[PDB]
There are 2 protein chains.
Amino acid sequence: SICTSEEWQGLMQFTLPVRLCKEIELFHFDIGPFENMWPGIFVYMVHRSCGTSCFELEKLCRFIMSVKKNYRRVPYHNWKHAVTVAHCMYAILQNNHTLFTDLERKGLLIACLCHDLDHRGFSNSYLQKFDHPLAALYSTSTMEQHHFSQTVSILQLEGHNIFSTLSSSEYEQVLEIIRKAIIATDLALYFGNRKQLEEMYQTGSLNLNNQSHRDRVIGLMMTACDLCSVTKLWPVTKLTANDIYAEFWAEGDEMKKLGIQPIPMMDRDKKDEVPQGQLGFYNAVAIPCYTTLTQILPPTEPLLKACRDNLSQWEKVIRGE
Amino acid sequence: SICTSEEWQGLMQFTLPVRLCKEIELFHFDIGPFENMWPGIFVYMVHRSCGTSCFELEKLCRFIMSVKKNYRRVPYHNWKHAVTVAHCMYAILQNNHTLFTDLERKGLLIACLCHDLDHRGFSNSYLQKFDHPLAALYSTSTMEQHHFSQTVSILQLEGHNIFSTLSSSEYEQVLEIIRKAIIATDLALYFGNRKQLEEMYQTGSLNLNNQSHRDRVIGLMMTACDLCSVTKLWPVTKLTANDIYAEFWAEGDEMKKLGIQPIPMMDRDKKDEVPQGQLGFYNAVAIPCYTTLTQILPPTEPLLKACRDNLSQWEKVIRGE
Ligand SMILES: c1ccc(-c2c[nH]c(CCc3cnc4ccccc4n3)n2)cc1
Ligand SMILES: c1ccc(-c2c[nH]c(CCc3cnc4ccccc4n3)n2)cc1
Ligand SMILES: [Mg+2]
Ligand SMILES: [Mg+2]
Ligand SMILES: [Zn+2]
Ligand SMILES: [Zn+2]
């Protein structure tokens, strides 16, 4: 789904205000109040991280505004979330400047913007339960497989392929960094992933020279960016949660309409148990994820710290404070 | 089994966030999100209850990390459990500070930390069905007697004796507070101990400077500490249960592998019956424990309150909610 000539040209003339050049470097930066700038913000981060000679200003602006277009008006898995995630990966890549190959940095920031392309606001579980055409196409990591698929289609549009100045092998390489990274955002896969990385980091056997070991780390970085609203400041964190549950509950409404009981997480009638559900989630998913990332990459510390601060706020909510 | 100097030297210089300080004092405090800070949480706890002048910093840090290194990689009875039991004691001691001697508070915090030392993840009943080495050596309270053997072995490790500077009277005295405390964590003994204290209280004959009554109160404090996952907020409690059964089921699987049927508690093909087992455990073991403890030590009331809360949560799980 292509962008207009008017859109990518409008993006070429954007310059970020100076009073946000500092803040964009903070892990806890909330893009919320700056909706008009989200695409320019991505260009900014892409230029800081990869430089202004990495992608042709024209081709890159096409890509971005097409990507924008191929995100839906779903309550959570929408354009805003793509740019929240891409950003976190920016902050992560910045604070680890000399560890990732040049091709990795390009691939990952792209992979992050594209990671939830054409999301319908329905879990993988849902699409398989009700024999959705997408579940027919891809049996496992259903939405994720589709997101990679969507990405490759946007690059194959006219003047959109931003990887034009690379060999066939370097282009083969990057479309695999992007593949693995998006497939990593399937949270079901995360659990296994983080478990092996734990084992490895302990026994001292974590080899960054190893390729399959690198994939696993990018894998956890992907999850870590995916969940990053658990690492914003409390009023930002509160608001994204409402977006998360609006989407969940909408899926459960669709399930009910068919005379089928959704799990309690997708039922509006159980609104009161959100604080507990969050605490449960922080404790079972978020903390481990960020605890391990901080181990592997010390500079990511502010992520865990912010997660711990949000954890306590939910605790306070549960306790009536 | 000794530890390495890398670990203990690090512990020495650790300092604790100002926000946690206010919250470690709470009964509901969950230590889960802070795995790195656990060894230093104990240090803080000792210093606040016993004084910064009470132990020589270096000998303590050595003790703690070697205790840590002697806890196994088992699902429940592991390092995290030790530090939680110890934190529950802390909060009980702090709320009843003058009722106990400095020697009792020293020993009880340390006895809580070392109480499951070297747990393999097999119950007393297993070892004594399957004639284990340890069961021929210790025939009653089998594992607990081993956990005390372990504590002393860590005190007898060179450079680890934190009680070196007590008088000779006090030294054999503190090791007896510790011996009794660990032994009392054998749940088999608890029901008798509980029934007795419950009797003495009702007929106004409970007397704190009667040493045998005193030892009985201490033992019950130990059980109340040992079970404290049931006093945490629901999602904390729920997550721990998983770890418990994850360990019970690993033991049933061993009996099955050997060809003998485990009790329903240790059989995973009977998960269905978990909420009803938790129901009865709360009604038969847990409530009675915190009920009687609150009668003897009224400032422990928040423990009964939280436990009743989770009893209500388990009653709701049964009822299909
Ligand atoms: C009632 C209400 C919520 C829950 C419940 C269970 N689990 C969760 C977590 C929801 C969730 C999922 N994914 C997230 C990603 C990023 C940030 C927050 C998230 N919260 N919520 C269960 C019953
Ligand atoms: C099937 C499943 C479980 C049970 C069953 C019986 N009794 C229990 C309680 C297990 C237990 C033991 N120790 C605990 C300590 C702290 C918190 C919870 C605990 N639960 N569970 C019986 C049949
Ligand atoms: Mg996704
Ligand atoms: Mg034990
Ligand atoms: Zn996402
Ligand atoms: Zn224990």
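Residue numbering in chain A adheres to Swiss-Prot, whereby the residues present occupy positions 715-1035 in order.
If you check the header, you will see the structure was determined by X-ray crystallography, 2.3 Å.
Cβ from N, Cα, C; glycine included.
Swiss-Prot annotations:
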type: DOMAIN; residues: A:718-1035; note: domain 'PDEase'
type: BINDING; residues: A:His791, A:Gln992; note: 3',5'-cyclic GMP binding site
type: ACT_SITE; residues: A:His791; note: active site, proton donor
type: MUTAGEN; residues: A:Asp830 to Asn; note: Reduces activity 1000-fold
type: MUTAGEN; residues: A:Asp830 to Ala; note: Loss of activity and of zinc binding
type: BINDING; residues: A:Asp830; note: divalent metal cation 2 binding site
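Recorded features from Swiss-Prot, shown on the structure.
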residue	record	Cβ neighbours (10 Å)
A:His791	3',5'-cyclic GMP binding site	23
A:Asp830	mutagenesis position	25
A:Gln992	3',5'-cyclic GMP binding site	25
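The secondary structure of A:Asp830 (mutagenesis position), as reduced to three states from DSSP, is coil rather than helix or strand. Look at A:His791 (3',5'-cyclic GMP binding site): DSSP puts it in coil. A:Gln992 (3',5'-cyclic GMP binding site) falls within a helical segment according to DSSP. A distance of 7 Å separates the Cα atom of A:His791 (3',5'-cyclic GMP binding site) from that of A:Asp830 (mutagenesis position). A Cβ distance below 6 Å to any atom of ligand 4 is met by none of the recorded positions A:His791, A:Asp830, A:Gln992.
Rounded to a whole number, the C-alpha distance linking A:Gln992 (3',5'-cyclic GMP binding site) with A:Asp830 (mutagenesis position) is 22 angstrom.
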